[PDB]
Protein chains: 2
Amino acid sequence: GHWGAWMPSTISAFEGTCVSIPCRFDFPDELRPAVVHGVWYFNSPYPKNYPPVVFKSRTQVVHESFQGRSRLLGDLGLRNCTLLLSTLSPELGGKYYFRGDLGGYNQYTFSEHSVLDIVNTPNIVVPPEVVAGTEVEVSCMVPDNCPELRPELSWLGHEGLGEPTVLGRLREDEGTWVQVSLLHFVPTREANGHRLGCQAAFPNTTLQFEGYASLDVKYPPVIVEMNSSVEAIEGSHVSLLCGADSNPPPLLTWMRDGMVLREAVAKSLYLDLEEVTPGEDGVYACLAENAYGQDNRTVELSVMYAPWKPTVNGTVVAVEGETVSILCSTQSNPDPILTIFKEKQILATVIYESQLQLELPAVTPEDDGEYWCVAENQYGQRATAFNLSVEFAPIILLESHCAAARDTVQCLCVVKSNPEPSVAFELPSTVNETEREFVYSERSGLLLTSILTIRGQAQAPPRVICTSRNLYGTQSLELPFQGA
Amino acid sequence: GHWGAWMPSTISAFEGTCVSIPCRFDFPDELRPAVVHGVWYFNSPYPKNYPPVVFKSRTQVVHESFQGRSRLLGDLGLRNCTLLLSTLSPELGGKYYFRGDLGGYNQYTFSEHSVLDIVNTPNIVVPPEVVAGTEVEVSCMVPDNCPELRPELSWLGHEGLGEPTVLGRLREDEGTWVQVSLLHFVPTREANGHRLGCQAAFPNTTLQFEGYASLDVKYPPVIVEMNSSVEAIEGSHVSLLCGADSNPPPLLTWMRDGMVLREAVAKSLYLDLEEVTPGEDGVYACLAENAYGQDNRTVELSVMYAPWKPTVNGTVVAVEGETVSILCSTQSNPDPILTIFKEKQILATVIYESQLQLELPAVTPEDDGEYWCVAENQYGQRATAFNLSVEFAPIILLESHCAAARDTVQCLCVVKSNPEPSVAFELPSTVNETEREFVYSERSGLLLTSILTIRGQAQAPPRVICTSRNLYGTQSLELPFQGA
Ligand SMILES: CC(=O)N[C@@H]1[C@@H](O[C@@H]2O[C@H](CO)[C@H](O)[C@H](O[C@]3(C(=O)O)C[C@H](O)[C@@H](NC(C)=O)[C@H]([C@H](O)[C@H](O)CO)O3)[C@H]2O)[C@@H](O)[C@@H](CO)O[C@H]1O
Ligand SMILES: CC(=O)N[C@@H]1[C@@H](O[C@@H]2O[C@H](CO)[C@H](O)[C@H](O[C@]3(C(=O)O)C[C@H](O)[C@@H](NC(C)=O)[C@H]([C@H](O)[C@H](O)CO)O3)[C@H]2O)[C@@H](O)[C@@H](CO)O[C@H]1O
Ligand SMILES: *[C@@H]1O[C@H](CO[C@@H]2O[C@@H](C)[C@@H](O)[C@@H](O)[C@@H]2O)[C@@H](O)[C@H](O)[C@H]1NC(C)=O
Ligand SMILES: *[C@@H]1O[C@H](CO[C@@H]2O[C@@H](C)[C@@H](O)[C@@H](O)[C@@H]2O)[C@@H](O)[C@H](O)[C@H]1NC(C)=O
Ligand SMILES: *[C@@H]1O[C@H](CO)[C@@H](O)[C@H](O)[C@H]1NC(C)=O
Ligand SMILES: *[C@@H]1O[C@H](CO)[C@@H](O)[C@H](O)[C@H]1NC(C)=O
Ligand SMILES: *[C@@H]1O[C@H](CO)[C@@H](O)[C@H](O)[C@H]1NC(C)=O
Ligand SMILES: *[C@@H]1O[C@H](CO)[C@@H](O)[C@H](O)[C@H]1NC(C)=O
Ligand SMILES: *[C@@H]1O[C@H](CO)[C@@H](O)[C@H](O)[C@H]1NC(C)=O
Ligand SMILES: *[C@@H]1O[C@H](CO)[C@@H](O)[C@H](O)[C@H]1NC(C)=O
Ligand SMILES: *[C@@H]1O[C@H](CO)[C@@H](O)[C@H](O)[C@H]1NC(C)=O
Ligand SMILES: *[C@@H]1O[C@H](CO)[C@@H](O)[C@H](O)[C@H]1NC(C)=O
Ligand SMILES: *[C@H]1O[C@H](CO)[C@@H](O)[C@H](O)[C@@H]1O
Ligand SMILES: *[C@H]1O[C@H](CO)[C@@H](O)[C@H](O)[C@@H]1O
C-alpha cells in the first residue's frame, strides 16, 4: 500500500503501571529492504529538532527519561511496532510519534500520534437524573491497558446498596481496553450527598488508586418545619414559617381560603403579618410542590383581642309591673365573662359566653336608674351604660306636712312618679283679694317637691289638701300640722 | 270881645231824663242891637243845609223831634243860652250847634259844639290790679246833668263787702257834673268772678238803670288736686297730676331730688312715666309759684316688682362635722317671704325680710345634694340653686359580698365617700400566670361600686379583702360568701 500507520489517538494508565500502545505501519511494497528499523520519538516528531529517544533499533542508548523504562514488542518485519512503557511517571505524559528507517532517505515519521494520559484516579459514571423512586445503575471504568498488571475493582462506601456485578475488559474507542464494574441499587431520599467510592488495586503491588463521587438523587419535598397552633394579638407581628426539604429546588406557596398570598422558590418561606385583624384569623396552609412530588401542612391562626364595647338593645321604658327583657351582646375573640349591675347591687353574671340576658318580671319603682354592662376579659375590658325608667301612679310621701308660722302658713307635699305629676293645692274656703297663694315646685329624681305659702291665714289652721295626677293614677293627702 | 262861645265838648244823661247844656257866647261889643235872638240847630250847623230846629227865638214851631221836648233858660241878653231837653230818647243823640241872630247879616253859628251822649247804664270803675291781700276801693259814677231829676246810687250785690260811702256831685271836665258813690272793701281769693252792681234811680219816677262789673282779683295759687301715695308696677304707665288754682296764670313745676324734670304755665300739669324703674321710686314734689305767692305738695311714689333672682354666697364644700354657713340675699321692692329647701324637706323659712341665713352645725353625709332658694312674693317668684358637697372617710357598706360561681369567683364591695376612693382587692396567696384578676368600678352619687373577678379559683373560697382610701381615712372589710 502507501506509507502510514494505525495507532490509538488517546490512551491512558496509572502511575507505576505499564502501557501497551498497540500499532501497525506500512510502506510501499515496491521496495524490499530487509532489516526494517524504526524509532520512537517522545514529544517531537522530526530529528532536526532533537526529541527524546523512547526506542531506536539496535541502540541501548535512549533518553535518560526512558532508560530501562521502554521496550518494543513484535518483529518490525511483520510491521508490528507496539511499545511498552513500565514504571510510568507524570513526566511521561505526552505525545508519542513513530518513525521508520529502512534504507537511506527512505525515512518516514508517521503523522498519526498517540497521546499518553496518566491518571491517578478511577472513573465513576452517574446518570444526570437520579430519581429516588427509580432503580439507577452506576459504573466504574478503569483503563486496563497494561499487559503486566491486572486491576481489580472494589466498590467502597457502597455499604447497604446492592452488591456489585463484575464485568471484564471492554472495547474502548479503537484499540484500548477498560475494566468496568457495575452497581445496581435504589436510592432513599436521604441518599443525596452520599459519597460513593471505587478502588482499583493490583495483587502483588502496593498500588491503590481511590476515586470518589457524591450522588445527586432527586427527591420530592417533605415539609419538616411547621408551627403548631399560633394564637396571636391584634396589631402584633406574626411570622409564619414553612420549611421544606427537597433536592431539586422546591416551590413554596402560602395559601389561605383558595387565594395566592405569597409564593417563592426557596428552602424556607416567611409570611409576615403586621396589624393583625380578626379577619386574618383562620387556617393557613403551606403547599410545597415539586416536579417529583408534593407535601402540605396547615396551621390554625387565632387572633385574640379584648371584646368590643357591649351593645345593649331591648326595652328602655316600661310601666310598673311590666316585664323588662334586656340582652347585652358582645363579640369577642377570646371568650369572655361579663356582668351587668346597678349601684350597690349586681343583677346577673354569665361566664365564657357571647351574650347575657336580664329579665325583670315585675318592675318596682326602685328599678329606675342607670345600669352598667361590663364585658370583662383577659386582654382588656370595656363597658357600656343603659338607663331603665319606670313609670307609675304618683305616691304622696308621708314626709309631707303643713307648718304654720306666726303670720302665715306654708305647706309642703312630696310625691314620687316618673312622669312628673301636676301638683295642686285645695282648701274649703270664697275668692279673696290677692294676696295670692303661690307655689314653687322643683324636681329631683322621681321626687316632685313643692311648697305652698298661704298668707295672712287666721290662727285657726286651714285644711290644706295636696293632689297630684299623672296618666296612670291620682292621689290626694289631707295634710297634717306640726305645732310648736 | 270877639265872636265865640263856651260849651262842654261831651255831655251825657239817661233815657227819660233831661239834660242841661250850659253855655255862654259873645259878639263884638261894637254893635249894640237890642233883642238878641238865637237858634239851636241839631246835627247840622248852617241854614243852607236844613237842620232840625231845637229852638228858635219867638217861634213855637220847632222840629217834631223836639216839639215840647226843648226849652231855653236865661235871657240871651246876658249872653246865657243854656238849653234843657226833657224826655230824652236814643234819637236825640247827636251834635248840637248854637247860632245867634242879632240884626241882619250879623248871624253867626259858633264853631264849638256839644255832643249829647245818652246812656242807659251807670259807670263802674275798678283799678287794674286787685290783689286779694290788699284793701281796694271801687267807684260808681253817674252823669248828674239834669236839673229836674236827682239820681240816687245803690250798690247791689255788694252783700258782705263794706258799706258804701256816699259822695256828692263832682266837677267833670269843664262844666259837667257826676254823682259818685265809693265802696271800700277787702277781697277773698274767691272774690274773682263775682258780679258787682250799681243802680241809679229817681224818687218819683219808675226809671231804674242797673250796671254790672265782674271783678278780677289776683290771688296766689293753692294746689287743690294732688294724688295720695301712689304705688306702681315697673313698666306700667304712671300719670302724676298737679292741679293749681290761681287767677293769674300759675307757673307749675315738677321736681324731684333738686332737679328740673317738667315745667309749664297751666292750671294742671301731667307727669307721664313709662317703663318705671326702682330708681323712679321716691318722693315727687309739685311746686306752684306765682308773683303773688306759692304752694307745694309731695307724693310718695312706690315702684313694686317681683324680687330679683336670689344670690347665694358662702361655703360650697365642707368636710364632715364642720359648720356650714349659707346666706341667701335678695333685694325686693315689695317685702317678700322666702325659703330654702332640699328634696323631701324644708330647712328654713323667713317672712317679709331681705335675706335668710342657714347654718348647719355638724354636717352629716346626707347633707350633700342640691338645694333651692326661692324668693317668693306677690308680684312674682324667682329661685336660684346651690350645691353643698360634704367630704368624709369612705364607709364600706355591708351590702358587699363574695358570690362564687362554679368555675370562678367574683366579689363586689361598695363604699360611699365624696372624694372618690381608691378601691383595692387583697388576698393571702404567690404570683400566678395571668389569668389576671380584673376589676371594674363605676361611680354614682357618693357610691363607688366595684366588681372583681378572680378566675379558676379552687372550690375552697379564697379570703377576699376590700380596701378603699381617701384623704380623710381608710377602711377594709374582709368580705363574706353567699353559698347556694
Ligand atoms: C515535509 C514536511 O511537512 N516537513 C516539515 C519539516 O521539515 C522536515 O525536516 C526534517 C529534518 O530532518 C526532514 O528533512 C523532513 O523530511 C524527511 C525526514 O527526514 O523526516 C525526509 C524523508 O526522506 C522524507 N520521506 C521520504 C519518503 O523520503 C520524510 C517524510 O516525508 C516526512 O518525515 C513525513 O512527515 O521527511 C522535513 O519534512 C519542518 O519544516 C516542520 C516545521 O517547519 O514542518 C514540516 O511540515
Ligand atoms: C265861611 C265858612 O267857613 N262857611 C262854609 C259854608 O258856607 C256857609 O253857607 C251859609 C249858608 O247860609 C252862609 O252863607 C255862611 O256864611 C254866614 C251864615 O249865614 O252863617 C253869613 C254870616 O253873615 C257870617 N258871619 C258874619 C259875622 O257876617 C256867618 C259866619 O261867618 C259863619 O256862619 C261862621 O261859621 O256865615 C257860609 O259860611 C259851607 O260852604 C260849608 C260846606 O261847604 O263850609 C263852610 O266852611
Ligand atoms: C339587637 O342587637 C343584637 C346584637 O347586636 C349585634 O351584635 C352586636 C355584638 C353588635 O355587633 C351590634 O352592632 C350588632 O347589631 C342582636 O343579636 C339582636 O338580635 C338584636 N335584636 C333586637 C333589636 O333586639
Ligand atoms: C355675699 O354677697 C351678699 C349679697 O350680694 C349682694 O346683694 C345681692 C342682693 C345681689 O345684689 C348681689 O349682686 C350683691 O353682690 C353680701 O350682702 C354679703 O356681704 C357678701 N359677703 C360674702 C361674700 O359672703
Ligand atoms: C503485535 O504484537 C503484540 C504483542 O506481541 C500483539 O499483542 C499484537 O496482536 C501484535 N499485532 C499484530 C501481530 O498485528
Ligand atoms: C414558628 O416557628 C419558627 C421556627 O421554625 C419561629 O421562629 C416562629 O417564631 C414561630 N411562629 C410563631 C408565631 O411563634
Ligand atoms: C395537600 O396535598 C394533597 C395531595 O398530597 C391534596 O389532595 C390536597 O388538596 C392538598 N391540600 C391543600 C390545602 O393544598
Ligand atoms: C341616666 O340617667 C342619669 C340620671 O340618674 C343621667 O345622669 C344619665 O346621663 C342617664 N344616662 C343615659 C344613657 O340616659
Ligand atoms: C245861665 O242860666 C242857667 C239857668 O238859669 C244858670 O244855671 C247859669 O248859671 C247861667 N249862667 C250865667 C248867668 O252865666
Ligand atoms: C292721680 O289723680 C288723678 C285725678 O286727679 C287721676 O286721674 C290719676 O290716675 C291719679 N294717679 C294715679 C297714679 O292713680
Ligand atoms: C315749699 O314751700 C315752702 C314755702 O311755702 C318752702 O319753704 C319749701 O322749701 C318748699 N318746698 C319745696 C319742696 O319746694
Ligand atoms: C348639683 O349636683 C347635681 C348632682 O346631684 C347636678 O345634677 C347639678 O347640676 C349640680 N348643680 C350645681 C349648681 O352644681
Ligand atoms: C509514501 O510516501 C508518500 C506518502 O503519501 C506517497 O508517495 C506514497 O503514499 C508512499 O507510499
Ligand atoms: C267876629 O267875627 C270874626 C270872627 O273871628 C272876627 O271878625 C271878629 O272876631 C268878630 O268879633
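Since chain A takes its numbers from Swiss-Prot, the residues it shows come out as 20-448, 452-506.
Determined via X-ray crystallography, 3.8 Å.
Note that Cβ sites are derived from N, Cα and C of the backbone, with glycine treated the same way.
Taken from Swiss-Prot, the feature ganglioside GT1b (d18:1(4E)) binding site covers A:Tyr65, A:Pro66, A:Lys67, A:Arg118, A:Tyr124, A:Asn125, A:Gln126, A:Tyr127, A:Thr128. In the three-state DSSP scheme, A:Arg118 (mutagenesis position) falls into the strand class. Around the Cβ of A:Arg118 (mutagenesis position), the number of neighbouring Cβ atoms within 10 Å comes to 21.
Sequence annotations record features per position, and here Swiss-Prot assigns domain 'Ig-like V-type' to A:22-120.
Swiss-Prot lists A:241-325 with the feature domain 'Ig-like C2-type 2'.
Here Swiss-Prot flags A:327-412 as domain 'Ig-like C2-type 3'. With DSSP states grouped into helix (H, G, I), strand (E, B) and coil, the domain 'Ig-like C2-type 3' (A:327-412) comes out at 3 helix, 47 strand, 36 coil.
Listed in Swiss-Prot is the mutagenesis experiment A:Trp25 to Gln, annotated as follows: Abolishes C-linked mannosylation. Taking Cβ-Cβ distances under 8 Å and a sequence gap of 6 or more within the same chain, the neighbours of A:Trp25 (mutagenesis position) are A:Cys42, A:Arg43, A:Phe44, A:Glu131, A:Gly194.
Under 8 Å, Cβ to Cβ, and six or more positions away along its own chain, A:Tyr65 (mutagenesis position) finds A:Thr128. According to Swiss-Prot, the mutagenesis experiment A:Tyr65 to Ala carries this note: Decreases ganglioside binding.
What Swiss-Prot says about the mutagenesis result for A:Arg118 to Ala is this: Abolishes ganglioside binding.
Neighbour density for A:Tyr127 (mutagenesis position): within 10 A of its CB lie 16 other CB atoms from the protein chains shown. In Swiss-Prot, the entry for mutagenesis A:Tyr127 to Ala states: Abolishes ganglioside binding. The structure shown retains the original residue.
Around the Cβ of A:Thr128 (mutagenesis position), a 10 Å sphere holds 18 further Cβ atoms from the protein chains shown. A:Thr128 (mutagenesis position) falls within a strand segment according to DSSP. Listed in Swiss-Prot as a mutagenesis experiment, A:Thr128 to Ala is described as follows: Abolishes ganglioside binding.
A sphere of 10 angstroms centred on the C-beta of A:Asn406 (mutagenesis position) encloses 10 other C-beta atoms. Quoted from Swiss-Prot for the published mutagenesis A:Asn406 to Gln: Increases homodimerization.
What Swiss-Prot notes for the published mutagenesis of A:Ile473 to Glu is this: Abolishes homodimerization. In the three-state DSSP assignment, the secondary structure recorded for A:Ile473 (mutagenesis position) is strand. For A:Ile473 (mutagenesis position), applying a Cβ distance below 8 Å and a minimum sequence separation of six or more within one chain yields A:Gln429, A:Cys430, A:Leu431, A:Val461, A:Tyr462, A:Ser463.
The distance from the Cα of A:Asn406 (mutagenesis position) to the Cα of A:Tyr124 (ganglioside GT1b (d18:1(4E)) binding site) comes to 133 Å. By a Cβ separation below 8 angstroms, chain B lies close to these of the recorded positions A:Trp25, A:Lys67, A:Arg118, A:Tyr127, A:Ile473: A:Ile473. For A:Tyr124 (ganglioside GT1b (d18:1(4E)) binding site) paired with A:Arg118 (mutagenesis position), the C-alpha to C-alpha distance reads 13 Å.
Annotation: residues between A:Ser448 and A:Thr452 (3 in total) lack coordinates; Cα distance 5 Å. Compared over the binding-site residues A:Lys67, A:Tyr124, A:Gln126, the count of CB atoms lying within 10 A of a residue's CB peaks at A:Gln126. For the pair A:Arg118 (mutagenesis position) and A:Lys67 (ganglioside GT1b (d18:1(4E)) binding site), the C-alpha distance works out to 13 angstrom. For the ganglioside GT1b (d18:1(4E)) site, whose annotated binding residues are A:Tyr65, A:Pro66, A:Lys67, A:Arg118, A:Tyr124, A:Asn125, A:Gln126, A:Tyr127, A:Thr128, the maximal Cα to Cα separation is 16 Å. Close to ligand 9, meaning a Cβ under 6 Å from one of its atoms, is not one of the recorded positions A:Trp25, A:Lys67, A:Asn406, A:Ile473.
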